[PDB]
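Undergrad: The structure under discussion is supplied below as structure tokens; questions concerning it will follow.
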Amino acid sequence: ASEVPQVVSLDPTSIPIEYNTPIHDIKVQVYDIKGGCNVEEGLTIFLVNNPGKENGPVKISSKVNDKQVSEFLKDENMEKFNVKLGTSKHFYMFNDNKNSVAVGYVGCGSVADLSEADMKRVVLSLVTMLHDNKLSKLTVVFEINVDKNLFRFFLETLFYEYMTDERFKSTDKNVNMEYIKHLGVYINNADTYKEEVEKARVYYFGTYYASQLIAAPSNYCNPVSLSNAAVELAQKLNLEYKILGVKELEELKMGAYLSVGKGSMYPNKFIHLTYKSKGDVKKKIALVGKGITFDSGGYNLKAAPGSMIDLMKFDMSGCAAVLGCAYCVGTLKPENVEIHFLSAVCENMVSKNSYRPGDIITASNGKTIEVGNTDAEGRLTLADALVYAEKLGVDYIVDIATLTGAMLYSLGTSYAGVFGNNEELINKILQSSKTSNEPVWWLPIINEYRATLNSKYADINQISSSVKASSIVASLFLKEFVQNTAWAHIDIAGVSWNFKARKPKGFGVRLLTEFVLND
Amino acid sequence: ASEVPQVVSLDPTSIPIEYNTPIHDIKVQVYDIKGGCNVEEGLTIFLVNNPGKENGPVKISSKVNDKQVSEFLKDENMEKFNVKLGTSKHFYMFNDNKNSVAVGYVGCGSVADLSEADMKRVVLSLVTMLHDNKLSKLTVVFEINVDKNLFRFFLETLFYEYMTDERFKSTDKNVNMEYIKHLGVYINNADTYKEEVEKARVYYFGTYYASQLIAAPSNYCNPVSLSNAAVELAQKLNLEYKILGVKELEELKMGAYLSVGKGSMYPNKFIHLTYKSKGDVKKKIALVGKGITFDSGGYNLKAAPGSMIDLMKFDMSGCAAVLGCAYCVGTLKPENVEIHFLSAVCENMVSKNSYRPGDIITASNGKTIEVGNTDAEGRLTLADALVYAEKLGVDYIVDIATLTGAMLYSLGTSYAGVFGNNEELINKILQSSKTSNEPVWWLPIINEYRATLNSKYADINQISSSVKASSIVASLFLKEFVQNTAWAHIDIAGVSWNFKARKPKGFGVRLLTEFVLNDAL
Amino acid sequence: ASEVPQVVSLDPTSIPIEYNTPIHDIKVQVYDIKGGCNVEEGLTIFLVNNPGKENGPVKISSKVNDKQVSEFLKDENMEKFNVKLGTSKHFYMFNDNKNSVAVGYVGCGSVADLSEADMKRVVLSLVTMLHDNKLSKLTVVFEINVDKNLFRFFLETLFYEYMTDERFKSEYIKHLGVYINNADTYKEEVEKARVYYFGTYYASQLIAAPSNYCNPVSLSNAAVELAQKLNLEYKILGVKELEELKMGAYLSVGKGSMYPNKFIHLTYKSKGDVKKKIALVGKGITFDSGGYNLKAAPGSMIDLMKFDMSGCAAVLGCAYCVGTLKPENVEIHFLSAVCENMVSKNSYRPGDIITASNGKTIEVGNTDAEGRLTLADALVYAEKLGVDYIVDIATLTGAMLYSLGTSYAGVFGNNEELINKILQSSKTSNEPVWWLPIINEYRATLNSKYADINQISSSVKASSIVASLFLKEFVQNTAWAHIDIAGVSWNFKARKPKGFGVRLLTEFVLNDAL
Ligand SMILES: O=C(CNc1ccccc1)N[C@@H](C(=O)NO)c1ccc(-c2cc(F)c(F)c(F)c2)cc1
Ligand SMILES: O=C(CNc1ccccc1)N[C@@H](C(=O)NO)c1ccc(-c2cc(F)c(F)c(F)c2)cc1
Ligand SMILES: O=C(CNc1ccccc1)N[C@@H](C(=O)NO)c1ccc(-c2cc(F)c(F)c(F)c2)cc1
Ligand code: NA
Ligand code: NA
Ligand SMILES: [Zn+2]
Ligand SMILES: [Zn+2]
Ligand SMILES: [Zn+2]
Ligand SMILES: [Zn+2]
Ligand SMILES: [Zn+2]
Ligand SMILES: [Zn+2]
């Protein structure tokens, strides 16, 4: 652990992190629907659809073990309500023991198989029922068909959206915010879904941990404090760790990564965590996250309208996903694998000491690079991280990065893009996207654009002379720093931030963990 | 001379410079064309035109001392080819010694007298024939008429365009790059052209030396490393030299120049080299180059669309031209002159320490200046350099500077602009432009605009309140720092960088050298 | 005369023109300073400098034949005032006859020879006193040195700046006295100055007239009226004739306007043998919206674009001076392809390929580069006349503001002798111009993939030079010059036209052409 430099004594010296969240105190119980539902304290919510009948009526099919509640939920009373996706109603009544109970439903539409986006809308409606209501228990009755992965995603998303991050509130903490202590779930074939519960709780926290790092502003979350947080995480999980400082980075000749950080008051810190299975290692994987804790753009300052310099604390979202994956992997302990979690962390600032547009810098593999724009800093840091990763001798290198704003014009805010030099690895990532329910789309590395990276003076240009397809150009540049290892690159610039809710998504934690686990 | 400060240990501490270039290893021989051409080895190229005939046929006039090549070059076999400017052809054949030779031509058009731009196109086509062909020797046969200056220009341009700067390549060096070892030239009245060969070689390196400094990026070429390179050049040439550091600049009260450099991690360095002739000194000249090794714009940051911040390593092109001229002058050693080569070198950066828009700063002649835009920094450094130059007691002061982007809208990328306070000196610059074949156009210093530099609080404003003709306004500002000396100002902002080829031109080395040489004779 | 189309009945159908101005009623007398200055009525202003002593004191050299005013003008009183250029004071007092007179000075700085810009500043300070005092007479005493041309420029500028254009709103002195050393040599400049003033003011009236008043129909109608008043030959070519002449570049620009294109051709021809023939071509865009390349960028000044016919205006003001002064042995053609560049379903588009009257196909790269298209067909028309010189004058390129600015126009040409004649006309008219090059290396950037030539360059930012290269393609074998007045036409500080070019072109015709 290194000391965080301060300008004034009021500058923070660590990222506040909540490990023991209220979600972790919730006791989860799963019951089979065949035994009927007991309707007692708290709120009991039925998830109901009506296939093929758009905005069709609500009908409750499950057996309910209360005559009063069964009478309330008969078809004649329920048919006045409809299943329109995201719609909900609350019910009040006295049960057979003369206790008042609260019941309701969330509409799940008319399409038998819900997409991750549909299921998220269902969860958001459920969370509105949890907020502003002091409940000790929620019970959820599944009258829809979900596979095991989608059941886990429901739980992960519920936990994540319910959790409210108050680390930076002082005088404006929500004085009414209370969390349930119990969650009941009724589902058909419950025994087959029970193994998903604790996996969902792990995936939730890896994702929420990533969100905590992302949302932490750049005065709290800087290269020293972020690498310190990684050390503490490794200590908690018994992972091996190494933080490389400037002197070691100079010895490794990491000139592209070091140049980006020249202008910052925070020394560069390179994170290397390692998980190794106890048994024979059958696969070795390097996960590389882009870790720019604030991106001002440098001398190519983000001053253009719409460049959103105020959100650029999120430019370490890739590092956060890799560290959240380390939480999940260190918790779940997969066998037969060795995983390296890597991030070349730095901050891109304006200073007398900053690198300049036009500088020619030398990466750790000897390639000279002409810098065309100091705001294309992520690919420079990743170049040196990829050289480092390939020296580890791994089977797969996967990097994840908020690399190019063009991602918003190609895939938008819902799907990440994956690029790579190896179809088998790309297909493994796409399969992990399916089982994590974090959507990714394969995009091409178009070799015809490579000539636009030819530099008159250096071995290569950082940016293209003509091509505006920057996500593809960036991938061509990165490809030059992986010589003979299967490699894939996930550009999460469009999917990292939830603009409607003004908070991170923690995108990539579950994708990467499913990738490690399914291998 | 001074230690280059570093942020990380990987930051470079000197500019790589190649002094012996492959061009210098080319042995050049000039033969009179009257004796006929020998065609034995390598590539032999005829420079051919057809005066008055639009796109007329190739017709070879020279005698060729080989029966086989003469048969190939007969009019009947050449009439399928035309002399269109820049067109070229290659021929393969066996000579009388049964050795395979390569022969060809480059078309020089139908207009007997070629401009500098025309000759450049001819040379560029020649260079394409040298690339991707591993040849030991090139022979050029002039079947066009060129004067001595244009023959020298041909060689200088050939040398400059042929040379490839690989200083910053490591893993991507051209594995196939081979240079000729011999250059043969056949020309009429060869004895009068032989003296141009070594002059062309000197002018080539002065221009290529300037290009090397310009193309070197701002992490390599900073105020300390550039002034160190100037000392090393002065030492090799036996020039007197002095580098003024911050404490001496403070004692000289160089407050405009020092303000520009406040925001940089590199201390300001003022270059002063001197060439002095052995005999009676009849003329004393100060050459002043703008030397901003990187121009971020300062707090008036180059953030507007079209502001090319990524190219601003070229903002010391004027300094580079002056040092390239020092090489040529120190090598050719003219008589009757003393030449001072000056540059107020610094870097324009954004920092807690930078000067601010609105600051009022005091120049070394006591004039107070209101800073209106920190990106108008060149005229500030030049103001103090001009005060220094006039204190030397010279006959002429000439400054050269990448000063105003408006130059691209006035003269464009081919012609530099010259402004000045003295008609005789302006005419001497124009004559040097003609004999150097570096084009310059005289532009006016329009005194009506001077009132727009009136400041409410300081003695003068740095920038105009209303006038958009910024090349003229900048000249008017500079004019305030020359009190009673003949002075001219050459704005090379539009001509310094070759946008098509993505490389410097080294513009001004030959212009300034011709200026010195013509005034010395 | 053609009928001006209207959208509503309130749209104007002619340009109001004032021919008889109050300036024409001023009686001018020039007296030699030797013998002393009489100070009897009105306002008397001394033009005074102080060479070497910058902002030095005012000192009056002339004898004044009034004892009271002489006391006022004593060195001890005048040294409280200084000669900083444009500074002025004037006081009211009783002269020896107990008549109220006003006496004062305008500072002329510390340089002995005033430039045209310095003299404008002097005149502006003089006019400020004329606008703020009810006066029957002004007397100006020259204690500075002016040559004959600068003296005439002084009078022209005084008349022009003093005149106030009130045509769109809903007392002048009657006498001007001038005391100057060697007065007899200056007397012939007075009525020349009055002619040059009105030609310049006439051009100013056409320029300042808004585009609803001054459109292609009403401007060509005004040109006919001028020709009739001056006994010039005249011809207005309409769309049917323009189509028969195949002027496809000019007609394309006007396609989107509600006003039909009108080509003005006036002719002055000397009574004696014609020894020199000259065509003067003025750009006449009565409003330049930019077309589909609309003037929407910050700083594109769409609200000022009524001035895009300033070249035509100068050519017509020149026709006034020439028809009035009647030079011998010359025939002069005054030409303008007048139209309006508008946005409509009917406009030409960026990318259109159009065919000029000499058969050249042109690829339109920007509809706001419309002036060179109209000038292209005008130059083909001019060369068919068989003239010795073609001079065009045009508000062509905004790049002039970045090259020479608002004070000097640029001249380009294909013939050095003709360029030097224009520069000499600039010296004697005191309308400054600077010679700029036509750089042949840029010509390749006008090579079009599909048409014979591009209208604009894709790569070269030296737009004034590229525009000249384009125009040169439409002059085959005639001495030709092109004067770009885009930067000098409008006086931004005073919010009015300059009428730039009228006097320059007249001096060229009178003195330098033949
Ligand atoms: O890609 C570029 C330059 N071209 C470009 C920029 C913006 C839009 C289209 C093209 N610059 C990147 C950078 O600075 N990398 O270091 C960058 C810039 C922006 C975002 C981002 C993230 C978000 F969440 C957004 F909602 C968003 F609009 C943009 C990510 C990376
Ligand atoms: O003139 C200005 C104000 N801006 C401006 C105005 C009008 C037109 C263009 C820019 N700023 C100067 C500066 O910053 N001086 O210190 C400067 C700025 C740019 C270039 C340059 C060089 C080139 F080779 C170019 F191709 C180019 F477009 C611009 C030179 C000097
Ligand atoms: O030159 C162009 C191309 N654009 C452009 C390029 C470089 C710089 C500025 C504009 N467009 C011309 C046009 O539209 N011709 O038809 C045009 C445009 C503007 C003015 C004008 C007149 C004034 F009096 C001004 F004060 C002024 F700022 C501009 C004249 C001609
Ligand atoms: Na953060
Ligand atoms: Na450089
Ligand atoms: Zn970034
Ligand atoms: Zn960036
Ligand atoms: Zn600069
Ligand atoms: Zn600048
Ligand atoms: Zn226009
Ligand atoms: Zn126009």
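The numbers used for chain A are those of Swiss-Prot, and the residues that appear cover 85-603, in sequence.
Recorded method is X-ray crystallography, 1.9 Å.
Placed from the backbone N, Cα and C atoms, the Cβ positions cover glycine too.
Pulled from Swiss-Prot, these are the listed features:
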- A:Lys374, A:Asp379, A:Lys386, A:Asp399, A:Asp459: peptide binding site (BINDING)
- A:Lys374, A:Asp379, A:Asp399, A:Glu461: Zn(2+) 2 binding site (BINDING)
- A:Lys386 to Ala: 100-fold decrease in catalytic efficiency. 2-fold decrease in substrate affinity. Loss of hexamer formation with formation of dimers and trimers (MUTAGEN)
- A:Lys386: active site (ACT_SITE)
- A:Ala387 to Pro: 16-fold decrease in catalytic efficiency. No effect on hexamer formation (MUTAGEN)
- A:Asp394 to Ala: 7.5-fold increase in catalytic efficiency. No effect on hexamer formation. 1.7-fold increase in substrate affinity (MUTAGEN)
- A:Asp394, A:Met396, A:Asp399: Zn(2+) 3 binding site (BINDING)
- A:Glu461 to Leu: 6.5-fold reduction in catalytic efficiency in the presence of Co(2+); 854-fold reduction in catalytic efficiency in the presence of Mn(2+); substrate affinity is slightly reduced; impairs formation of stable homohexamer; when associated with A-379 (MUTAGEN)
- A:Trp525 to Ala: Loss of catalytic activity and impairs oligomerization; when associated with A-533 (MUTAGEN)
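Tell me what's around each of these sites.
TA: Of all the Cβ atoms in the protein chains shown, 30 others lie within 10 Å of the Cβ of A:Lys374 (peptide binding site).
DSSP gives A:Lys374 (peptide binding site) a coil state; it is part of no helix or strand.
Cβ contacts within 10 Å of A:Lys386 (mutagenesis position), excluding its own Cβ and spanning all protein chains shown: 18.
Classification of A:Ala387 (mutagenesis position) by DSSP places it in coil, neither helical nor stranded.
Shown in sequence order, the list is empty: the chain has no residue 6+ apart in sequence with a C-beta less than 8 angstroms from the C-beta of A:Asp394 (mutagenesis position).
When secondary structure is read from DSSP and collapsed to three states, A:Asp399 (peptide binding site) falls in the helix class. Counting Cβ atoms from all protein chains shown, A:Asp399 (peptide binding site) has 26 others lying within 10 Å of its own Cβ.
The Cβ of A:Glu461 (mutagenesis position) has A:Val344, A:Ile376, A:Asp379, A:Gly382, A:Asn432 as same-chain neighbours under 8 Å, each 6 or more residues away in sequence.
When other Cβ atoms within 10 Å of the Cβ of A:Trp525 (mutagenesis position) are tallied across all protein chains shown, the result is 13. Secondary structure at A:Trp525 (mutagenesis position), taken from DSSP and collapsed to helix, strand or coil, is strand.
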Undergrad: Roughly how many Å separate the Cα of A:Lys374 (peptide binding site) from that of A:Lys386 (mutagenesis position), to the nearest whole number?
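TA: Cα to Cα, A:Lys374 (peptide binding site) and A:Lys386 (mutagenesis position) are separated by 19 Å.
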Undergrad: Round to a whole number and give the Cα-to-Cα distance in Å for the pair A:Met396 (Zn(2+) 3 binding site) and A:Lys386 (mutagenesis position).
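TA: Rounded to the nearest whole number, the Cα-Cα distance is 10 Å.
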Undergrad: For A:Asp459 (peptide binding site) and A:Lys386 (mutagenesis position), determine the Cα separation and express it in whole Å.
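TA: About 8 Å separate the Cα atoms of these two residues.
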Undergrad: A 10 Å Cβ contact count, applied to the recorded positions A:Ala387, A:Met396: which residue has the minimum?
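TA: Among the recorded positions A:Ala387, A:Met396, the sparsest Cβ neighbourhood within 10 Å belongs to A:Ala387.
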Undergrad: Tell me which recorded positions (A:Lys374, A:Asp379, A:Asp394, A:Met396, A:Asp459, A:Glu461) have a Cβ under 6 A from ligand 1; sequence order is fine.
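TA: List returned for ligand 1: A:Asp379, A:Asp459, A:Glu461.
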Undergrad: Let me know the DSSP-derived helix, strand or coil state of A:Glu461 (mutagenesis position), please.
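TA: Its secondary structure by DSSP: helix.
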Undergrad: I want the residues beyond A:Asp394, A:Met396, A:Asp399 whose C-beta is within 8 angstroms of the mean position of the Zn(2+) 3 site's C-beta atoms, in chain order.
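TA: Not counting the recorded site residues, we get A:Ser302, A:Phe378, A:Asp379, A:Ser380, A:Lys386, A:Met392, A:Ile393, A:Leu395, A:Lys397, A:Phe398.
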Undergrad: Under 8 Å Cβ-Cβ to anything in chain B: which of these recorded positions pass, A:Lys374, A:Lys386, A:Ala387?
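TA: Contact set vs B: A:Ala387.
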Undergrad: Filter the recorded positions A:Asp379, A:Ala387, A:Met396, A:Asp399, A:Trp525 down to those with CB closer than 6 A to an atom of ligand 6; keep them in sequence order.
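TA: Near the molecule: A:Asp379, A:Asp399.
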Undergrad: Count the other Cβ atoms sitting within 10 Å of the Cβ of A:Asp459 (peptide binding site), across every protein chain shown.
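TA: Around the Cβ of A:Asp459 (peptide binding site), 20 other Cβ atoms lie within 10 Å.
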Undergrad: State the count of C-beta atoms found within 10 angstroms of the C-beta of A:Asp379 (peptide binding site), not counting that atom itself.
TA: 27
Undergrad: Taking the residues A:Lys374, A:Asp379, A:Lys386, A:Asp399, A:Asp459 listed for peptide, what is the greatest CA to CA distance in Å, to the nearest whole number?
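TA: For the residues that bind peptide, the greatest Cα distance is 19 Å.
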Undergrad: Spatially, which candidate from the recorded positions A:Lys386, A:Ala387, A:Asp399 is nearest to A:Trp525 (mutagenesis position), comparing Cα atoms?
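TA: Smallest Cα separation from A:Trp525 (mutagenesis position) among A:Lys386, A:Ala387, A:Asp399: A:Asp399.
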Undergrad: Between the Cα atoms of A:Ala387 (mutagenesis position) and A:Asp399 (peptide binding site), find the distance and write it as a whole number of Å.
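TA: Spelling it out, the Cα of A:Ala387 (mutagenesis position) and the Cα of A:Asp399 (peptide binding site) are 17 Å apart.
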Undergrad: With the Cβ atom as the reference point and anything under 6 Å counting, tell me which of the binding-site residues (A:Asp379, A:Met396, A:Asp459) are near ligand 7.
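TA: With ligand 7 as the reference and 6 Å as the Cβ limit, the list reads A:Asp379, A:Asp459.
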